[PDB]
Protein chains: 2
Amino acid sequence: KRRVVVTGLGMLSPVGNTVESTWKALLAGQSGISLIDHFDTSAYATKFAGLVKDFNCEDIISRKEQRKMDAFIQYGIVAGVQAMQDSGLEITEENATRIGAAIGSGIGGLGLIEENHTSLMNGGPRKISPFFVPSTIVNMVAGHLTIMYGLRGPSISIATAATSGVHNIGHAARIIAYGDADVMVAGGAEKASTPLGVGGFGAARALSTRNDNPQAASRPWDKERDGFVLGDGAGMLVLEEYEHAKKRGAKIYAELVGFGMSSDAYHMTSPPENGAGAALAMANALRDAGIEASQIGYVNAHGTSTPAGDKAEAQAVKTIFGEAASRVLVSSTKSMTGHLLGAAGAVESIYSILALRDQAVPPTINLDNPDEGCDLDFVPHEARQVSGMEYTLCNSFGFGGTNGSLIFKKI
Amino acid sequence: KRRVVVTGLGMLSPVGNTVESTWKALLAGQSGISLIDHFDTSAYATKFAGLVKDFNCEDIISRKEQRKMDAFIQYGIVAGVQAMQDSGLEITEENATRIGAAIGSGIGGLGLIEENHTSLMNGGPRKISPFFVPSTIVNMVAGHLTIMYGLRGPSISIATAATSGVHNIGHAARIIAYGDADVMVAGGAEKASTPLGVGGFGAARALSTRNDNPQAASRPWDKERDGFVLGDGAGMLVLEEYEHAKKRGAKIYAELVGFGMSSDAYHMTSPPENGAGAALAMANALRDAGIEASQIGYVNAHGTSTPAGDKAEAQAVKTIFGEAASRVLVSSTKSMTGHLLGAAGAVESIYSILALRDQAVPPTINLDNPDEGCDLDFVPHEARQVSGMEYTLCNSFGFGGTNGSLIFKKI
Ligand SMILES: C=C1C[C@@]23C=CC(=O)[C@@](C)(CCC(=O)Nc4c(O)ccc(C(=O)O)c4O)[C@@H]2C[C@@H]1C[C@H]3O
Ligand SMILES: C=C1C[C@@]23C=CC(=O)[C@@](C)(CCC(=O)Nc4c(O)ccc(C(=O)O)c4O)[C@@H]2C[C@@H]1C[C@H]3O
């Protein structure tokens, strides 16, 4: 039976352009939310987001290649290179066939979709860029990274809205465990802070409109919450079969032990009050890992800061953890980072892993006045020191009622 | 060890709005390509495509729900309902948790992306539809079908350009075999025949521009070929664990025995001359199925009608089949249907299955003057009667160099 471990990490987020800088900022409760300045937000109900500050790909992507990629792909590539470098893995003719990728995005290249469509409206199809398709489609991060590293193994890209990051990581692990690969770079990337992204999610009445205090906007489980805050970035993990990792002397961050999936079968853009779908996904991951709920020390929640979404997950956690419900720590790092959509489950899996390494759990900031009758410990305001934590669980749910949960185990 | 079989089929294509009507047309060598009339093609270099004729969802999708979905989702839903009905499966509180979906698309809702962006350009973000996001994103076919049927099991959506259909079907099978589900509705849907789709792929110099003879445009392996022909539609299969199918008396079309994946690691929009990536995917599927190349009776090719793409796959088939290379039949149904992109591998898996049932293989029409020095039997012009065919193989390759192959076995 093939075990899967994590041997490399890469990340760009609204609170940092590296894995360690991001983690340090989160443990310090720092918000990465600010006013948007790259497009005129005068007519927009929401005028802020979690932006990647000073993104730099100068020594990573050539000038000729950059022009063929939407920002989401550039972010995904940079984070993937960080992960591959961190892993110390060396690609050879002999193992190239055994290394692949599972990397997705929820919405893909909105920026270049807008640019190409604007061009078409203004001057006809002759003005569409030859790069339109490959610069926008969701699977292009995987495409570029395999070419860059000479990876010939399986490559897939799961696009399940906010569940993407978790599904790609989960299936990369399945692929390795099944025997189709020994290593996979997996994760997600997103850059939806554009007119269509902000305007689109705004049209759905899904975003916080707290323009007067952007850093206090994302407040999961707080009574004054009014929708999610969009965040940009990318998270990538190098997953690897255990004996393969040991043989080459890899550094091992944690083990990936459980992966659960479910569907709400309720409504396209809202969960059932019950949180039955969320619960089933967590139950499935626990069964996959062969452990009980009481063994989980921390749950990095989906917790987007929407009125109904946050309540359903709290109900789901209560259902699954029962008597232990008050003893597990639960936090939503989206309180600081915003919602990275297709990259959310990827960066949040990284947070779940580092929590095991450092035995420290990041807080749900802004939780000033929690919804009434719920006795869960949402790690409000300040990071928490933990002691003999062996397992963490990461939840990611998505439009369409698609759910996913991953469980990581220390060492 | 859990075996996976096919118990239901659903399909909309340019040659028919049902599984049997489509198959009858293909065995008869009928083209489904015609001039586009739903948008003004005056300024477009390519003015034809494979369109779904007289699509009807009146008794399937309510008027209230139709307005929330791009055409690709409406096609995917109709084909999924056809498959679920064909399967005879009855969803209960007891099995709901064991039934899921793996359905994707390569490009998603171009039609409604254009409509929403046009609205934004003309009147600001206030004019974007509240349905923008859920009406366009790739995972919405899976989302709607799970809600419609009350499916609570795993739902994923793989978006790997033209490889989508094969990857979704392959991973649905993996999910069942692993134990995460007993049944999965899997496949793909696409409706990229819009200004951005035709103009976008046209900008890349990837489409045939034979406007004076649209039905002769798609001509895989023919010397006068000049790019692919875009096709719309959707293909869905109900996959099911073997003992589960038998117990309820399901009708069984074929068994899914092998699934292989690879990456070219060559170029974003073209394969290597070698076809090494295509070859590895077929090799992987053969190994997964535990059989030799000589046992395959028919290969339904990726064969899009591009100069370099068709040559690389012919080289790959020669590499894998060697001495048997001239004895296996190879055909590209895209010669009649056009390229359904994210749905191509789904409808083509259906063709691969029916070929086993009927012991008949559809032709590569338009193959008037085959490229020189290649001795493969591409089933030119006319369908072929076969005799003791036990295995078929379906190839699907995609931008980003991502490849996939599936192998189906009779009974
Ligand atoms: C149907 C409704 C009712 C409505 C009312 C209260 C709410 O909380 C929101 C604002 C968001 C629900 C949600 O959490 N969806 C939801 C979900 O199910 C799965 C994933 C996500 C995600 O962000 O990743 C998500 O956001 C909904 C959205 C739309 C309009 C609002 O009035
Ligand atoms: C890089 C080039 C060179 C060029 C020259 C000859 C060709 O054949 C085409 C027209 C298409 C190659 C191809 O088959 N890609 C290709 C591929 O790798 C994987 C999938 C598909 C698919 O359609 O699903 C596909 O189409 C390419 C496209 C672009 C411009 C042309 O001059």
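Here Swiss-Prot sets the residue numbers for chain A, with the shown residues being 3-413 in order.
Method on record in the header is X-ray crystallography, 1.9 Å.
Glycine is treated like the rest: Cβ placed from N, Cα and C.
Copied over from Swiss-Prot:
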MUTAGEN   A:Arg207 to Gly  Impairs the binding of CoA. 10-fold increase in catalytic efficiency with dodecanoyl-CoA and malonyl-CoA
BINDING   A:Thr271, A:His304, A:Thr308, A:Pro309, A:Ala310, A:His341  platensimycin binding site
BINDING   A:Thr271, A:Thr308, A:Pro309, A:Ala310, A:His341  platencin binding site
ACT_SITE  A:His304  active site, for beta-ketoacyl synthase activity
ACT_SITE  A:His341  active site, for beta-ketoacyl synthase activity
Counting other Cβ atoms within 10 Å of each residue's Cβ, which of the recorded positions A:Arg207, A:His304, A:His341 comes out lowest? A:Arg207
My list of recorded positions is A:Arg207, A:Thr271, A:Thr308, A:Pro309; which of them have a Cβ under 8 Å from any chain B Cβ, in sequence order? A:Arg207, A:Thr271
Compute the C-alpha separation of A:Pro309 (platensimycin binding site) from A:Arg207 (mutagenesis position), stating it in Å without decimals. 11
Those residues of the chain, 6+ apart, with a Cβ under 8 Å from that of A:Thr271 (platensimycin binding site): A:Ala206, A:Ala208, A:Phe401
Which chain neighbours of the platensimycin site, leaving out A:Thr271, A:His304, A:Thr308, A:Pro309, A:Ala310, A:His341, have a Cβ atom within 8 Å of the mean position of the site's Cβ atoms? A:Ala208, A:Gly229, A:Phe230, A:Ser272, A:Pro273, A:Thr306, A:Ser307, A:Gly311, A:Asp312
Using DSSP and collapsing to three states, where does A:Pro309 (platensimycin binding site) fall: helix, strand or coil? helix
Between any two of A:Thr271, A:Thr308, A:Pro309, A:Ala310, A:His341, the residues recorded as binding platencin, what is the biggest Cα to Cα distance in Å? 16
What count of other C-beta atoms do you get within 10 angstroms of the C-beta of A:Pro309 (platensimycin binding site), across all chains shown? 12
Between A:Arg207 (mutagenesis position) and A:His304 (platensimycin binding site): CA-CA distance (Å): 19
Restricting to the same chain and to sequence separations of six or more, state which residues have a Cβ under 8 Å from that of A:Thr308 (platensimycin binding site). A:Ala208, A:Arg227, A:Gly229, A:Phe230
Measuring CB to CB from A:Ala310 (platensimycin binding site), give everything in the same chain under 8 Å that is also at least six residues away in sequence. A:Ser272, A:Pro273, A:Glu275
